There are 2 protein chains.
Amino acid sequence: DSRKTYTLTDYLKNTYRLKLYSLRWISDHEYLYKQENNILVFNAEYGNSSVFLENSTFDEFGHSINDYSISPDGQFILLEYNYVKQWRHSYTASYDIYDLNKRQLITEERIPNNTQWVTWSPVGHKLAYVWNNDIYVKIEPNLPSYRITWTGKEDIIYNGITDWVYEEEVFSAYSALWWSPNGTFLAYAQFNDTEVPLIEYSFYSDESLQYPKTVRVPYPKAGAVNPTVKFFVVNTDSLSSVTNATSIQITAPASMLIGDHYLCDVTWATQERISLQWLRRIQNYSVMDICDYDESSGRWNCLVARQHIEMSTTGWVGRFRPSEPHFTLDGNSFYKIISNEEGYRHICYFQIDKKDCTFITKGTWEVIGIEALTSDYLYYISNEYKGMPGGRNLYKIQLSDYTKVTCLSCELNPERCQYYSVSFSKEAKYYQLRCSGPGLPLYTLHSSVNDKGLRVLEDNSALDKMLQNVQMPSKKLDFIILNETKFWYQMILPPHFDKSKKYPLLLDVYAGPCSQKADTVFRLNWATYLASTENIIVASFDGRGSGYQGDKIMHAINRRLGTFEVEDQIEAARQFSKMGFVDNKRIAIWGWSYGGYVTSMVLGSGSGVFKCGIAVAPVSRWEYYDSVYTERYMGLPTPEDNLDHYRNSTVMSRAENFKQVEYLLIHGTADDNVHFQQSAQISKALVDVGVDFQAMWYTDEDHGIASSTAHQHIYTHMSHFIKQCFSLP
Amino acid sequence: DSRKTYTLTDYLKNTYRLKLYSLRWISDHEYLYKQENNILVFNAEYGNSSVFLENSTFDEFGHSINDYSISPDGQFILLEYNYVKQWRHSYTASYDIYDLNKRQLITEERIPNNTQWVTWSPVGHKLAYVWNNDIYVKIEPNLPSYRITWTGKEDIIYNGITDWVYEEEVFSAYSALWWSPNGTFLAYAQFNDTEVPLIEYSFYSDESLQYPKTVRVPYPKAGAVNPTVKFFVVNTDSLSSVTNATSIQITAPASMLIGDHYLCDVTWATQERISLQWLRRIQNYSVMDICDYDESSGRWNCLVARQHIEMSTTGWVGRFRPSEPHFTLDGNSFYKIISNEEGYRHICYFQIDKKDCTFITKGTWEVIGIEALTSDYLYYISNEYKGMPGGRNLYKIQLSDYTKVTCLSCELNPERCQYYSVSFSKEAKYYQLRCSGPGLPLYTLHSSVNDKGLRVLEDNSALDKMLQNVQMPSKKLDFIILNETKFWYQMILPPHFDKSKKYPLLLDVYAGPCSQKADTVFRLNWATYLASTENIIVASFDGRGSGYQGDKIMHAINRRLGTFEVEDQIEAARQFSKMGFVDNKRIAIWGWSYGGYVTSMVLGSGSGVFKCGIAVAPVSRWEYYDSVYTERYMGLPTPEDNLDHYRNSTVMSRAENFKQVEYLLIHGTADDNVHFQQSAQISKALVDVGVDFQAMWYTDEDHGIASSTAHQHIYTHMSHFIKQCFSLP
Ligand SMILES: *[C@@H]1O[C@H](CO)[C@@H](O[C@@H]2O[C@H](CO)[C@@H](O)[C@H](O)[C@H]2NC(C)=O)[C@H](O)[C@H]1NC(C)=O
Ligand SMILES: *[C@@H]1O[C@H](CO)[C@@H](O[C@@H]2O[C@H](CO)[C@@H](O)[C@H](O)[C@H]2NC(C)=O)[C@H](O)[C@H]1NC(C)=O
Ligand SMILES: *[C@@H]1O[C@H](CO)[C@@H](O[C@@H]2O[C@H](CO)[C@@H](O)[C@H](O)[C@H]2NC(C)=O)[C@H](O)[C@H]1NC(C)=O
Ligand SMILES: *[C@@H]1O[C@H](CO)[C@@H](O[C@@H]2O[C@H](CO)[C@@H](O)[C@H](O)[C@H]2NC(C)=O)[C@H](O)[C@H]1NC(C)=O
Ligand SMILES: *[C@@H]1O[C@H](CO)[C@@H](O[C@@H]2O[C@H](CO)[C@@H](O)[C@H](O)[C@H]2NC(C)=O)[C@H](O)[C@H]1NC(C)=O
Ligand SMILES: *[C@@H]1O[C@H](CO)[C@@H](O[C@@H]2O[C@H](CO)[C@@H](O)[C@H](O)[C@H]2NC(C)=O)[C@H](O)[C@H]1NC(C)=O
Ligand SMILES: *[C@@H]1O[C@H](CO[C@H]2O[C@@H](C)[C@@H](O)[C@@H](O)[C@@H]2O)[C@@H](O)[C@H](O)[C@H]1NC(C)=O
Ligand SMILES: *[C@@H]1O[C@H](CO[C@H]2O[C@@H](C)[C@@H](O)[C@@H](O)[C@@H]2O)[C@@H](O)[C@H](O)[C@H]1NC(C)=O
Ligand SMILES: *C(=N)[C@@H]1CCCN1C(=O)CN[C@@]12C[C@@H]3C[C@@H](C[C@@](O)(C3)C1)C2
Ligand SMILES: *C(=N)[C@@H]1CCCN1C(=O)CN[C@@]12C[C@@H]3C[C@@H](C[C@@](O)(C3)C1)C2
Ligand SMILES: *[C@@H]1O[C@H](CO)[C@@H](O)[C@H](O)[C@H]1NC(C)=O
Ligand SMILES: *[C@@H]1O[C@H](CO)[C@@H](O)[C@H](O)[C@H]1NC(C)=O
Ligand SMILES: *[C@@H]1O[C@H](CO)[C@@H](O)[C@H](O)[C@H]1NC(C)=O
Ligand SMILES: *[C@@H]1O[C@H](CO)[C@@H](O)[C@H](O)[C@H]1NC(C)=O
Ligand SMILES: *[C@@H]1O[C@H](CO)[C@@H](O)[C@H](O)[C@H]1NC(C)=O
C-alpha cells in the first residue's frame, strides 16, 4: 500500500470535510436550507425548492451577519450580528428585524445593542428579549417595547436568562424564558446570585492592553452558597391595555422550600397549564407541579393531586437532571423517561392527577429520548437494537396498542448506519433521519404517513471518493466481561492492523458519570491521525459510572467519584495487554476535563501500567468544581455528609506517584469552567515533592482551547509529546 | 581523574558553602559578630572578644527569633519574629525589646504586631516604627509611643515607608525614614498612590483555599499615573502626650514642582542641615537642596544659592539614580560621584555655597563608591587597577594633595584577590576588607593610621581543602574589540579544558543598563555545574549599555532598549562560534528578567547563531514594566516622545523568527515585579504564528522563584532542556 495516510495537517486543516444537511422546519410541509449562502425553502413532499432569501440582499448591510431566524408566521426575519461569545451557550449580539413583506429593514424601536437573548413567540411575530438582565416584550417589530422586570442587575439579578451554573449544569442554555403555546403567556425564571462567591481570574487581551483585566463571575463551588430562583408568568396579551402588567409568581412546593433547591424543568402543557420540576440541593428528590390559570383571580394554582414525585434510592434523579414531560394535546396525560424497577430508563405514561404511571417500554436497554408525539404514535430513540448500548435507532410505538413497536431506522442500512438522530416537521408529518456512523454520515427525508423514504438529502459520496486514496484506520466496537457484566470498548486501529504485532496504545478517557466513549459514531479526529499515520491504537472504555446501560452501572460511582471509574480504566488497559497485540511498554492515557481528572488519577495510582499521559483542563479537587454538577454525585463536602471522600479523591494527594510516569499538563488561563486554579494546584503539588513534568498554558483560552491557532498548537504540542513517549531506542 | 565533578545536587543542596564574616561596627573600636548563635563583641586592635548575649538567654521565648538589632548604646536588643515577606525589601514582623541592664523583656507599650518598619535612632535608644502606614516614636523602650502621622491608609497613603515602585526602583528599601545624626530630628517621606492603577493577579494559596484570591498592588506601568511625594521633618525632642506632633514640610524646588518628579536621595549633613535630591520624571535633570534648621522660625530653609543642578545630555542621571553626597564634619562641603566631561564617573568636591565642583579623580575608569571620609583622606572603591572594569579595589586619596593616591587592596594578594568591598569602623579607624575573587573569599581586618594588616578573619581554608577533591571549572576573563572599543567577556571553562576539542556553549545573559556580567568574582552557581559535569562552556559578555566603563558605552542604549545590547550579544556569540574550541552547532542562550528579555529578542532576531534558549520572567513589552525603571531609559510612551520605539522593541513582534529555535519560557504566577502578563503575551504571540515551544509556570512563585522546592524544580527542568538541546545526533 502506497496511499497517503491521514496526517496531523489533514486533521488541523480540515482537508477531509464532513458534509452536513442542516435544515430548519418552518411548517409541517416546508424547511429552510442554506445553498451557496442563499436561503432556499424546500417542499418536503416533492423536493422542489425556491429562493427564500437571495445571497445578495444584505451586501448593503454594513455588518457581517452571524445568523438569522424567521418569525413563525413567515412575516419577519431576525438578523443577528456583532456576535460575542460568552460561556458554553451564552453570547451577546445586535439585531435588526427585516420585514419580508415590505422587503425593508425596520429602523424604528430597534432591539438594543448588547442584547443577551431574543426569541420569537411560537406563533405570529411577538418578540421577547433580555437586555441589561431585564425582560422586554415587543408585540410588533416596529413598535415600542414593554418592560417586564426592573430588578435586573449585572452579576446579581438575572431575569429570563441563566447565571453561570444554571446555564452550564441545569438548562444547557442561556435563556430562562418560555412562551405559552399560542404566545399569550410569557413564563420566566429569575436568578438571585447576591451571596454567590466570585471566581476571579486574569484576562490579558490584545498585547495593546497595559493592565490585565480581572474577570469576576458568580460561580458556586461545591458546598458554597447557591443562587436562589423564583418563577413568574406574565400575560403578554394584557400589555398594551395595562400600564404595568403583573408577573404572577408560582412558588415552589413546601417539600422544596425547606432547603436549598433548583428549578430544573419548565414545560407548557396547554394554553393555560404549565408544568414545573424542582430539584432539592440533595439531588435524589424532585417534584413536578402542574399549574392551571385561574381566570377569575388571575392566579396560577398547582393542585397537590397533580403533583408528581421522582426520587432515587441508589443515586441522583435523571441522567443529568429529571427528564421533560411530553403532554398529549389535551394536557391531561404525559409521557416521561424514568428509571424503572430494574434500573433501566423507560417511557412511563401518567395521568396528571394519578400518582402511579404505566411503563410502555421495558427491557435491558434504554430509551434515550422521546422525539415526537401524535394522537396515534409516540416516536423515540433507544439503544435496543442488537443489545448495543452505543447504537441509536428511531422507534414508533402505537398508543392504542403498546405491543406494536416498529423500528423505523434499524434496517435502512445496517452496515453503514447504527447511530441515528431525527428531526420532525412541525406536526410530525415528515422526518429527517441523520445517520452518523459507523460509516459516513447519511441524511435522509421520510414521510410519516407511510414511513417511506422520500429521498437521500446528503450521502457524502464526495468525501467517500477522497477517502479511497487514503490509508484510513478502522474502528472495532466490542465488549469484555468483568464480574458477569458486559463492559464496552472501542479501538481506533491502524490501517493493515496485524494481530501478530505489538502496538503502542493510547487510552482516550473521559469516564464521567453517564458518559459513553464506546459507540458507533464515525469521527475524523486526532485519534484518526494517531492510528493512521503513527500506527497507535487509540482505545476508550466504558466502565462503572458510564451511561445508557442501567443504574446498576451508572450509580456504582454514587458519592464515590475518583474510584471505580478510575480503576476500571486501569483494568481496561490490563485487559488490552492480555489481548496480545499491545506493546505493554508503550501504554499512554489522556483526556480532557473529566478525562483530565481521570488521566491524572490513573497516572498517580502507582499501577505501573502507563508510561505517560496528558491531562487537559483537568479537575484536580472536587471542592474547586461547581456545586450543581459536583454535589449531584458527591453530595455536600461537610463532616456530616461526604467531606472525607471529597478530601480523599484529589489528584494532589497522589503527587509522589508521578515520579513513575511522564506527565503533560495543559490548561487555558481563561477557563471559566474548570478553573486554571485546578492545574495550578496540581503543578504546585508536583513541584513540592520534586517531580519533573511538562506543562503548557494557553493565554486567554477557555475550556475549549478552541480558537483556530490554539487548537492547532495544542494538538501539535500533544503529538510531539506522544511521539517522544513512544519512539524506540 | 577519579575526583567527583561539581554536580546539580551540589549546587541545589549547597554541599560546598562559602564562609562569611559579617560583622557590625558599634563604635570606632569594636564590632559585633554572631558566632554559634551567641553575639560576641570584638576589640578590633587586639582581636579579643567577650560575650554580649548568650545563645540561650531566649530559650523560653516561645517564638523563633528571625533577627536582632542592638540599640547603638548597647542597652537594648530588638527581637524580630513572625517575619512575613512582602516585596524585595518589605516585610512585616512582630517585635519585642529586651533590656540588657534589667536582664528582662519589656512587657508594656510593646511594639504592635504587623509592624512594617522599625529602626533605632543612630545614637542612644529612641525608636521609630511604622504600623498601618503611620509613623510612631518611642523615646524609651518601655514608654508610650507618640503618634507622628494620622493619614496612613493601606495602598493609598504611605508615611515613612515606600510604595511598590519607590521600594524597588528608587530607595532599594522599604523604609522612608531618616534620623538626624544625633536623633533630634526624624525626617520622612510620604507617598500618595491614590490614582496609581493597580496590577491584579491570582494567588492560589494552599490546596484548602476554595476560591483563589486576587492580589491588588498600586503599580505604575510605563506612562501611567505615578505616586506623588512629600517630605517632612519632626523634632522628636519636643513631643507631647497632650498635643499632636508638628511635622515641618520641606517642599520640592519650583523646577521640580512644574511636573511629575521623584524624591531620590535624603542625606543628613549635620545636626541641623539636611540635603535632598529630586529627580524629574524625565530622568535627565535632578536638583539637590540643602536645608538648614532655623531656630527662631522652627522652620527649614533651603537657600537657592545652595542648590546644585545635575543633568545629562546623553542619558539619565547617575547609574540607577543620582549618587549620594558625602559631607565633611562641618557640613560646609561634600564629595559626590558624578559623570565627568569625558563621561567617566569620578569624585567631585563641592562647596555648599558654590556652583562649580572640582574633580579630585580622573581617568578612563570609574569610581564605584565613596566608602569613608576623614579630614585627611577620602576612601573609595574603583576599577582602576590594571585597567580591568570588572575588578574592584580600595583606594585612599589625600585631600590636601590629589596627586597622592594609594591603593590599599591591589597588592595584598593579586592572584587570589582582584575584587574587594570594604566596611569601615565609626570614625574610619579600622576597616574590614572582603575579597570575593577570583579566588576563594578572604576577610581581613586593617587599621587606617598606617594601613596595617591586623589579622585574617576568615580565609575559607576548609572549603579550599574540600574543593581540591572536586573537578572545578576555571574562569577566563578577557576582551574582544568592536569598532575600536574593548568589550569584556568571561567564560566558565570545564575542568581539563582542551583548546583542540569543540565544546557546546551557553550564553548567560543579563545585559540590562549599567550591568556587569564579566567580572573577577568567584561563584558557585548553575554555571559551575554546567561546566564541571556537563562540559558546557558558560560565557557572559558586557556589550553596549553595560556599566563601569563610561557613559559612551553605558548611554549607547539611551531611548533604545532592545537594540545595541541585543545585537552585541549576538555578535559576541558569533565571535565565540569562530573560536576553535566552540561547537557552532550547539550555542544556547539564557537569562532572567532583563536577561529573559534579551534572550527572547536574540532568539527572535533571525540571526541563526543560537539553537535554543531559556527565558525566565522576561520583560516582553516595555509598556508592561514599571514607570521609574522603564522611563529612565526609554522616556515616555507617547507619540510626541518615544512611543514608536516602545512598539518596535517588543518580543511579540518577532514571534515568526522563533520558528527555527527551541525555546523554554518560564515565569512565576505571583511575580509582582515582571508580571506573568509579560510571558502570557509571548506565549499567545507564539501560538498565533504556529510556533511550538516549551513552557513552565510556577504557581504562587514571585520573581525570585526562590522557595526551596521551586528553586530545585526550575533548575532541574532547565538542566533537562539544555542537556536535550546539546545531545548529539
Ligand atoms: C412595575 O411594577 C413593579 C412591581 O411593583 C415595580 O417594581 C417595584 O418598584 C418599587 C419602587 O421603584 C420597588 O421598591 C420594588 O421593589 C419593585 N418591585 C419589583 C418586584 O421589582 C415597577 O417599578 C413598575 N414599573 C413601572 C414603570 O411603574
Ligand atoms: C391563546 O390561549 C389563550 C389562553 O387560553 C386565549 O385567551 C383566552 O381566550 C378565551 C377566548 O376563547 C377568553 O375567554 C379568555 O378571556 C382568554 N384568556 C386570557 C388569559 O387571555 C387566547 O385567545 C388564545 N389565542 C389565540 C390567538 O387563539
Ligand atoms: C438522598 O441522599 C441522602 C444521602 O445519600 C440520603 O440521606 C441518608 O439517608 C440514610 C437513611 O435515612 C441515613 O442513614 C443517612 O444518614 C443519610 N445521609 C445523609 C443525610 O447525608 C437520603 O435518604 C436520600 N434520599 C433517598 C430517597 O434515598
Ligand atoms: C492624595 O492625592 C489625592 C489626589 O491624587 C488627593 O485628593 C484630592 O484632594 C483635593 C483636596 O482635598 C480634592 O479637591 C480632589 O478632588 C482630590 N482628588 C482626588 C482624585 O481624589 C488627596 O487629598 C491626597 N491625600 C493626601 C493625604 O495628601
Ligand atoms: C543634637 O543636636 C541638636 C540640634 O543641634 C541639639 O539640640 C540643640 O542644642 C542646643 C545647645 O544646647 C540648644 O540651645 C538648641 O535649642 C537645641 N536645638 C533643638 C532644635 O532642639 C541637641 O543638644 C543634640 N543632642 C545631643 C544628645 O547631643
Ligand atoms: C532630557 O531628555 C529629553 C528627551 O530626549 C530632551 O528633550 C529633547 O530636547 C531636544 C533639544 O532641546 C528636542 O529637540 C527634543 O524634541 C526633545 N525630546 C523630547 C522627547 O521632548 C531634553 O532636552 C533632555 N534634557 C537635557 C538636559 O538634555
Ligand atoms: C413546489 O411545487 C408545487 C407545485 O405542485 C405540484 O408539483 C409538481 C412537481 C407535481 O408533483 C404536482 O403533483 C404538484 O401538485 C408548488 O405549489 C409549490 O409552491 C412549490 N414549492 C416550492 C418551494 O417551490
Ligand atoms: C580586650 O583587651 C583589653 C585587655 O588589655 C590588653 O592590653 C593589650 C595592650 C595587650 O597587652 C593584651 O594582651 C591585653 O589583653 C580589654 O580592656 C578589653 O575589654 C578586652 N575585651 C573585649 C573588648 O572584649
Ligand atoms: C469537564 N468535563 C468538567 C469537569 C467535570 C464536569 N465537567 C463539566 O463541564 C460539566 N458540564 C457538562 C455536563 C454535561 C456533559 C458535558 C457537556 C454539558 O453541556 C452537559 C455540560 C459537561
Ligand atoms: C528584571 N531584571 C526586571 C525587569 C527589568 C528591570 N528589572 C528589575 O527588577 C528592576 N529593578 C532592579 C534595578 C536594579 C538592578 C536589579 C536589582 C535592583 O535592586 C536594582 C532592582 C533590578
Ligand atoms: C450567490 O448565488 C449564486 C448562485 O445562484 C452563486 O453563484 C454565488 O456563488 C453566490 N454568492 C455567494 C457570495 O455565496
Ligand atoms: C449600536 O452601535 C452603533 C455604535 O457603535 C450605533 O451606531 C448603532 O446605531 C447602535 N444600534 C442600536 C440599535 O442602538
Ligand atoms: C436577592 O437576595 C438578597 C438576599 O440574598 C436580597 O436582599 C435581595 O432583595 C434579593 N433581590 C431580589 C429578590 O430582587
Ligand atoms: C501579638 O499577637 C499575640 C497573639 O495573638 C497577642 O497575644 C499579642 O498581644 C500581640 N502583641 C501586641 C503588642 O499587641
Ligand atoms: C490629632 O489628629 C487626629 C486626626 O486629625 C485627631 O483625630 C485626634 O483627635 C488629634 N488629637 C489631638 C490630641 O489633637
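Numbers in chain B come straight from Swiss-Prot, and the residues shown are 38-766, in order.
From the backbone N, Cα and C atoms, a Cβ is placed for every residue, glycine too.
As given in Swiss-Prot:
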type	residues	note
MUTAGEN	B:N85 to A	Does not inhibit dipeptidyl peptidase activity, interaction with ADA and homodimer formation
MUTAGEN	B:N92 to A	Does not inhibit dipeptidyl peptidase activity, interaction with ADA and homodimer formation
MUTAGEN	B:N150 to A	Does not inhibit dipeptidyl peptidase activity, interaction with ADA and homodimer formation
MUTAGEN	B:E205 to K	Inhibits dipeptidyl peptidase activity
MUTAGEN	B:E206 to L	Inhibits dipeptidyl peptidase activity
ACT_SITE	B:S630	active site, charge relay system
ACT_SITE	B:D708	active site, charge relay system
ACT_SITE	B:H740	active site, charge relay system
MUTAGEN	B:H750 to E	Inhibits strongly homodimerization, dipeptidyl peptidase activity, interaction with CARD11 and T-cell costimulation activity
MUTAGEN	B:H750 to A	Inhibits weakly homodimerization and dipeptidyl peptidase activity
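Shown on the structure are the features that Swiss-Prot records.
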residue: B:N85; record: mutagenesis position; Cβ within 10 Å: 10
residue: B:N92; record: mutagenesis position; Cβ within 10 Å: 13
residue: B:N150; record: mutagenesis position; Cβ within 10 Å: 11
residue: B:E205; record: mutagenesis position; Cβ within 10 Å: 22
residue: B:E206; record: mutagenesis position; Cβ within 10 Å: 21
residue: B:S630; record: active site, charge relay system; Cβ within 10 Å: 21
residue: B:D708; record: active site, charge relay system; Cβ within 10 Å: 22
residue: B:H740; record: active site, charge relay system; Cβ within 10 Å: 20
residue: B:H750; record: mutagenesis position; Cβ within 10 Å: 25
Helix, strand or coil at B:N150 (mutagenesis position) [DSSP, three-state]: coil
Near chain A - the recorded positions B:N85, B:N92, B:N150, B:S630, B:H740, B:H750, filtered by Cβ distance under 8 Å: B:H750
Candidates B:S630, B:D708, B:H740 (active-site residues) - the one closest to B:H750 (mutagenesis position) by CA: B:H740
Spatial neighbours of B:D708 (active site, charge relay system) among the recorded positions B:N92, B:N150, B:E205, B:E206, B:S630, B:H740 [C-alpha, 10 Å]: B:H740
Collapsed DSSP category at B:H740 (active site, charge relay system): coil
Reduced DSSP assignment, B:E205 (mutagenesis position): helix
B:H740 (active site, charge relay system) versus B:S630 (active site, charge relay system) - Cα distance in angstrom: 8
Neighbourhood of ligand 10 - recorded positions from B:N92, B:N150, B:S630, B:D708, B:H740, B:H750 with Cβ under 6 Å: B:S630
Euclidean distance between Cα atoms of B:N92 (mutagenesis position) and B:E206 (mutagenesis position), Å: 38
Cα-to-Cα gap, B:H740 (active site, charge relay system) vs B:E205 (mutagenesis position), nearest whole Å: 12
Pairwise Cα distance for B:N85 (mutagenesis position)/B:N92 (mutagenesis position) [Å, integer]: 19
B:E205 (mutagenesis position) and B:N150 (mutagenesis position), distance between Cα atoms, whole Å: 24
Rounded Cα-Cα span from B:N92 (mutagenesis position) to B:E205 (mutagenesis position), Å: 35
DSSP three-state assignment for B:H750 (mutagenesis position): helix
